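Okay, so here's the structure we're looking at.
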Amino acid sequence: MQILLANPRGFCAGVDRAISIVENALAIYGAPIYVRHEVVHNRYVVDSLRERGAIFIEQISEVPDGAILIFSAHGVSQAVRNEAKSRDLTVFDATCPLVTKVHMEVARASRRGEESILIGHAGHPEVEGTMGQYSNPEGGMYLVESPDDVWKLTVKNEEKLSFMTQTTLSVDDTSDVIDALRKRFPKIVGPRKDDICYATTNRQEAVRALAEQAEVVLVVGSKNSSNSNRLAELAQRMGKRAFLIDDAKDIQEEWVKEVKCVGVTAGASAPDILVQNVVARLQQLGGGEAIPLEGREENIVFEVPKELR
Ligand SMILES: O=CCCCOP(=O)(O)OP(=O)(O)O
Ligand code: SF4
């Protein structure tokens with residue numbers, strides 16, 4: 001059995017920064033360090049940081065006065081930022097810069113009172129944080145997930161309308177949604193393509209190349225990772241069996257029995273150790289040396305705030 005490894009895979013620049021923000025805060029200030037939401041949607045990273053003294057909360061009212069608070073990579077609404085601001089907290093912001101970029105545009109549209117449409121998945125913390133940048137009652141902020149959503153949306157003034165996207169979407173599905181928006185609202189303004197980040201685009205492109213070669217694709221990542229789920233979905237849509245797994249213990253032998261070629265990748269929030277252990281388990285089930293596929297080079301790094309070292 002040939003084990004193939006997707007390239008690029010695993011940590012992106014935002015996730016490396018965000019985890020380093022929490023670890024450095026723990027090292028500089030000691031436990032506890034409060035984090036609003038899982039810093040990244042990975043169970044291994046999250047359990048790890050919990051055992052080291054980070055406490056993960058959903059609301060600022062869970063956080064004691066005087067505490068250090070870090071916002072997760074996904075970002076936070078103005079309401080949350082202000083509730084934190086109004087309380088007695090030292091705040092470090094681990095929001096990915098590439099999320100912050102979208103935030104600034106929704107804020108712009110809000111200040112103008114011009115309506116904005118977000119493409120994204122209801123209930124995801126990044127969507128809550130992005131929708132949460134708009135506050136002007138004179139305009140409006142709308143969520144669409146699909147072409148059918150666009151087909152039913154009415155806005156107040158379609159001569160002044162813009163759109164933004166969640167950073168972790170399916171590149172192909174988002175393209176359908178944008179085509180629908182431009183047909184329904186011919187004057188809508190957006191970025192040249194979308195707000196899907198470099199890391200989501202690359203890892204999708206990588207998993208397409210993997211799925212071309214592999215009968216079975218394992219995507220290392222947690223159930224609540226949006227970008228990880230998009231990798232598994234892409235492979236499955238190409239007619240390959242695909243599984244999203246937290247770690248090597250999730251592997252069922254039937255998945256790989258009599259399979260000549262298995263592919264492995266990882267979501268942007270999955271550490272490389274998890275992938276090494278998955279390969280190790282596939283080697284127990286008959287795999288050889290893991291072969292990495294050639295991939296698009298990534299060279300972006302995002303530094304932690306100077307205050308955190
Ligand atoms: O939210 C932007 C991406 C952050 C890193 O990946 P993670 O799996 O934690 O988040 P998700 O892909 O947004 O659900
Ligand atoms: S997946 Fe993209 S937007 Fe999200 S943390 Fe990583 S680089 Fe930033």
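Header says: X-ray crystallography, 1.8 Å.
Each Cβ is built from the backbone N, Cα and C atoms, and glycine gets one as well.
Classification of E126 (active site, proton donor) by DSSP places it within a helix. What Swiss-Prot records for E126 is active site, proton donor.
If you look up Swiss-Prot, you'll see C12, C96, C197 marked as [4Fe-4S] cluster binding site, on the strength of experimental evidence. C12 (mutagenesis position) falls within neither a helix nor a strand when secondary structure is assigned with DSSP, and so counts as coil.
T167 (mutagenesis position) has a Cβ environment of 29 other Cβ atoms inside 10 Å. Taken from Swiss-Prot, the feature (2E)-4-hydroxy-3-methylbut-2-enyl diphosphate binding site applies to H41, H74, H124, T167, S225, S226, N227, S269.
Taken from Swiss-Prot, the feature isopentenyl diphosphate binding site applies to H41, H74, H124, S225, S226, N227, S269, supported by experimental evidence. Applying an 8 A CB threshold to same-chain residues 6+ apart, the list for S226 ((2E)-4-hydroxy-3-methylbut-2-enyl diphosphate binding site) reads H41, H121, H124, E126, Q166, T168, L169.
If you draw a 10 Å sphere around the CB of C12 (mutagenesis position), it holds 28 other CB atoms from the protein chains shown. Here Swiss-Prot describes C12 to S as a published mutagenesis experiment; the accompanying note says: Loss of catalytic activity.
Using a 10 Å Cβ-Cβ cutoff, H41 (mutagenesis position) registers 28 neighbours. For the mutagenesis result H41 to N, the note given in Swiss-Prot is No effect on catalytic activity.
Listed in sequence order, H37, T95, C96, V99, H124, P125, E126, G129 are the same-chain residues at least 6 apart in sequence whose CB falls under 8 Å from the CB of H74 (mutagenesis position). Swiss-Prot documents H74 to N as a published mutagenesis change and attaches the note Reduces catalytic activity 2-fold.
Within 10 Å of the C-beta of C96 (mutagenesis position) there are 25 other C-beta atoms, taking all protein chains into account. A mutagenesis experiment is reported in Swiss-Prot for this position, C96 to S, and the note states: Loss of catalytic activity.
While the structure shown retains the original residue, Swiss-Prot records the mutagenesis experiment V99 to A with this note: No effect on catalytic activity.
Among the mutagenesis entries in Swiss-Prot is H124 to N, noted as: Loss of catalytic activity.
In the three-state DSSP scheme, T167 (mutagenesis position) is classed as coil. Listed in Swiss-Prot is the mutagenesis experiment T167 to S, annotated as follows: No effect on catalytic activity.
A mutagenesis experiment is reported in Swiss-Prot for this position, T167 to C, and the note states: Reduces catalytic activity 3-fold.
One entry in Swiss-Prot concerns the mutagenesis experiment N227 to Q. Its note says: Reduces catalytic activity 20-fold. With a cut-off of 8 Å between CB atoms and residues at least 6 apart in sequence, the same chain places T168, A199, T200, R203, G221, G267, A268, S269 near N227 (mutagenesis position), listed in sequence order.
If you count neighbouring Cβ atoms within 10 Å for each of the mutagenesis positions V99, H124, the highest count belongs to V99. Looking only at Cα atoms, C12 (mutagenesis position) sits nearest to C197 among the recorded positions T167, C197, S225. In this structure, the binding-site residues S225, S269 were compared by how many other Cβ atoms lie within 10 Å of their Cβ, and the smallest count belongs to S225. Taking the mean position of the Cβ atoms of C12, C96, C197 as the [4Fe-4S] cluster site, the remaining residues of that chain whose Cβ falls within 8 Å of it are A13, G14, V15, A73, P97, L98, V99, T167, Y198, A199, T200, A268.
In this structure the alpha carbons, written CA, of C197 ([4Fe-4S] cluster binding site) and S225 ((2E)-4-hydroxy-3-methylbut-2-enyl diphosphate binding site) are 15 Å apart.
Rounded to a whole value, the Cα-Cα separation of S225 ((2E)-4-hydroxy-3-methylbut-2-enyl diphosphate binding site) and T167 (mutagenesis position) is 12 Å.
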